[PDB]
4 protein chains.
Amino acid sequence: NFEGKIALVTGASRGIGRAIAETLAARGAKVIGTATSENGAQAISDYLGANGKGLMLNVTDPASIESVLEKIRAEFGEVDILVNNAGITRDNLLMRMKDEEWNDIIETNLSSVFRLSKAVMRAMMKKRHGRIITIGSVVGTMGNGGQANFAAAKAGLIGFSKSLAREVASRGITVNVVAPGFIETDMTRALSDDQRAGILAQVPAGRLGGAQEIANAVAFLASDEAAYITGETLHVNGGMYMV
Amino acid sequence: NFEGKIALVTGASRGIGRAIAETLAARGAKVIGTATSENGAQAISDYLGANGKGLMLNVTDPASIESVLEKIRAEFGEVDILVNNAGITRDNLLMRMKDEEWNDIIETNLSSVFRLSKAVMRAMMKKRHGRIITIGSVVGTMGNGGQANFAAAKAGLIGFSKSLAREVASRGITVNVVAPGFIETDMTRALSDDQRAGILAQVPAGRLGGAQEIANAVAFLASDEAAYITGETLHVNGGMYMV
Amino acid sequence: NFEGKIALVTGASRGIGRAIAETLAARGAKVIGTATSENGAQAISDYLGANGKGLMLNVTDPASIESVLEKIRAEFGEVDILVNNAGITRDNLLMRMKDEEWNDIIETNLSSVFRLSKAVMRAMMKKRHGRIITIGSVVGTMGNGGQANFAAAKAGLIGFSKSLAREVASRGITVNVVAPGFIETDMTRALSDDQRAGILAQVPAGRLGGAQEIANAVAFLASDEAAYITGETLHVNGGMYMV
Amino acid sequence: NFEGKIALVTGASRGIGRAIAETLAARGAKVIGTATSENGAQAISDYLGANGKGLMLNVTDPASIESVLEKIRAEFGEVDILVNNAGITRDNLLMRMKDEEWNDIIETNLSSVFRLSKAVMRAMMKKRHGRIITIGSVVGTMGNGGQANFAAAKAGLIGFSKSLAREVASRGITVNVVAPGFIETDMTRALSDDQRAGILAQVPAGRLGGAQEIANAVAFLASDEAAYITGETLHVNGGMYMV
């Protein structure tokens, strides 16, 4: 139960992001989901209704980051739960990877984690309680051909979280990572029927995971039932990989 | 909420074992906790009340295993959730470790996992649904001086679970491990303040974990909210170790 | 260069075991390879020639273990390098796994590591120098359907080594594990041309590893060039798995 | 023995970098060590003598990267072995970490790995053989208070290497990481005995590691004796951490 808790879920327009936003809201938290346009920010506001609000945010723009937080402190208050789910992909074999494809992935997938975590830390420490959860990926752990940039960022955010976790552990703040395997979303519904089959062959469970399933893991970690879990990575991949 | 689910929690006399038994019961499951003595069984039966029953079980005795399950199928039904929490410790530096101290730890901490998991598998596969959760230990992952035997068994049960997970993943059955760090028990409660400070010194969180906190992790994994998590190890150690 | 060093390589009749025995011998060590029969022990003596000797050993028989070591101390001296490579497989889905198939794998693959390591420890500690290397398997880390017993033992020996490593680290003794992926041996040359292809599909390198390649890793770890490596697991699997 | 092999070791002015440069050179490779200043290049050239040359390089400057490689193809030839050892530290608790301290660490410690690996790939793929080794850190795996930026980059380069490894594995090219623990450098040599005791307290081996010891691990991985090792991380930390 997250009654009275304020959660900021970056990139909450669809799939995992949205399921996270809706699940936290359904369990009592005032949720602020974000998108990169006024349109998307509105759509989020529409589905969250009176439970939260949608705000436009660019996780790579320091200005956008403080601006968004300011509003939040004004209309709702200090952020208690941060869920870093904003991220993108710029797949390509190393040989064909453009410098911009590397830099954007790093800036958006990794650096974003540092900026936002840093931006909500002070308030959490004062209250001596908080939750920071970043949506990683099984790729950050096993790596994947054609995704060296994506993998670097996903692996990197775990290294980041482990270190931050050690800095604020005693202050009642946990920093964890939920690593999804293949989840049914846009990026999987737009794959040919053959690619889809190729994907399922790697998953012992024999089915793609659900966005909601990733949301359930986040909610658990964001709750008070997971206060002794920090610096940990929770893999939700149907057995695709086991650590 | 495990409405209509039957859970068998081995070694449910106290601490982690008991908290697991009570938490599953509080959330709607009919729980069967076990002990080595008729006393314990009865004590377990008293605290579980109408939610479950206590039965005497020796996880190293094939006969006892058969027998206990038999009594469960007769009075309650097929086991849906298995929680392997029975285990012991026979600490000693390798050079002073007795052969019996190695064999007992292996028989009770590792082999037990094979015997019980195997014993509840068929019914689970038929129902095309099930949960197997073993209580490991952070020691299984980082190892520990004077606990080579304990460490072998805890590390070993993860290897076991990973393999079993791959065998029954497609059948709607997950096999996971929850690895506790230092948890407040009767052993630690009776330690001197200096001894306790030497343990706390290792935990970034700055406190021992709570038996209930381990119970919460198990409940999450045992629920339908964790259907896409299998072959995974969930570390609940306050940051003592991060993988 | 292992001039003046004595190495005991268990199960050195073929493949990995033999390549290890020959490589250590070629680099100056007096090698004692073992087998389960007088015949095999002789064959080993024949290929090692003046570099070592073959002895009959049963890693599950405490009597055989001290008996073999005694001779070694009599004809060569104290063991400086221990390479646990003896091991077997009793594959079967959990449902069809016989109690004897579980017990034998554990006794031969895991318990053996404890008995032999314990048996050569005293001398190593006195000399304040030594090397203990156990041949694990990628299966101990990722697990594998139909090999729950094998996986438990391989995972378990890592837990064991980590703990032992912590006990003797300061005494100039390292305890490590080399985890091979699919290696060309009898157990792979006796697979149908289809199973072989299935195996290669999992290996980025696109070829089975060589017994000699596993031997090279062991030699490195057994040398003085790896004195700061302990409690570590070296994966040699062509990219089949990455940790 | 790298007879006829060309190795490029970034940041080879001292410690680990230098030991790597000298060890590869001593074993027959023509080595090109790099520094940020013309001084360093020359100093490197002096100690390498006729075995190699020193060149000024800035791993964050695409121009410098191009340029340096250009000079190497002209005077020596295509790079066969790449050792990414250039890196820096900008320690600080998250709340006091400057944006420049995050960006510089990422640009220099992580992005550099992408730029240089990409820059030597084509020739390696053509030769259907190559070695890429990056010097990580135990911090990338366990994280560390006050080093969130360093940790992110070190963890990130592993994710990168794993993915690249999968892309070029079949082409006879391995991509690995050597993760040193506490290594005796000019920073530690100048610490007070109490500060040194606080580090030694963490190392089971009971001493700092030697720069040469890290060099030995790299040489092993760079040799033909490690052709079946890729996407792997080799921990050389005296037991400070065990994975």
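By Swiss-Prot numbering, chain C shows 2-244, in order.
So how was this one determined? The header says X-ray crystallography, 2.5 Å.
Including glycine, each Cβ sits where the backbone N, Cα and C put it.
Annotation comment: Swiss-Prot describes C:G50, C:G53 as Ca(2+) 1 binding site. According to its DSSP assignment, C:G53 (Ca(2+) 1 binding site) is in a strand. On its own chain, C:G53 (Ca(2+) 1 binding site) has C:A22, C:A26, C:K31, C:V32, C:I33, C:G34, C:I45, C:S46 as residues at least 6 apart in sequence with a Cβ closer than 8 Å to its own Cβ.
Under 8 Å, Cβ to Cβ, and six or more positions away along its own chain, C:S138 (substrate binding site) finds C:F151, C:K155, C:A180, C:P181. Annotated substrate binding site per Swiss-Prot: C:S138, in sequence order.
Non-local contacts of C:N145 (Ca(2+) 2 binding site) by the CB criterion (under 8 A, 6+ apart in sequence, same chain) comprise C:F151, C:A152. According to Swiss-Prot, the Ca(2+) 2 binding site annotation covers C:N145.
Mutagenesis annotation in Swiss-Prot: C:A154 to T, described as Decreases in the thermolability of the reductase; when associated with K-233; the structure shown retains the original residue. Sequence-distant contacts of C:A154 (mutagenesis position), defined as residues of its own chain at least six apart whose C-beta falls under 8 angstroms from its C-beta, comprise C:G88, C:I106, C:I107, C:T109, C:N110, C:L111, C:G141.
C:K155 to A appears in Swiss-Prot as a published mutagenesis result, with the remark: Defect in the affinity for NADPH. Around C:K155 (mutagenesis position), taking its Cβ as the centre, 29 other Cβ atoms fall within 10 Å, counting all chains.
Here Swiss-Prot describes C:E233 to K as a published mutagenesis experiment; the accompanying note says: Decreases in the thermolability of the reductase; when associated with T-154. In this view, C:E233 (mutagenesis position) is surrounded by 27 other Cβ atoms within 10 Å of its Cβ, with every protein chain counted. DSSP classifies C:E233 (mutagenesis position) as coil under the three-state reduction.
Marked as Ca(2+) 3 binding site by Swiss-Prot: C:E233, C:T234.
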Alpha-carbon distance [C:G50 (Ca(2+) 1 binding site); C:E233 (mutagenesis position)] in Å: 33
Structural state of C:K155 (mutagenesis position), classified by DSSP into three states: helix
Cross-chain proximity of recorded positions to B (CB under 8 Å), evaluated over C:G50, C:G53, C:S138, C:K155, C:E233, C:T234: C:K155
Residue pair C:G50 (Ca(2+) 1 binding site), C:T234 (Ca(2+) 3 binding site) - Cα distance, angstrom, rounded: 32
Residue with minimal Cβ packing [other Cβ atoms within 10 Å] among the binding-site residues C:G50, C:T234: C:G50
Subset of recorded positions C:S138, C:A154, C:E233 within reach of chain D (CB-CB under 8 A): C:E233
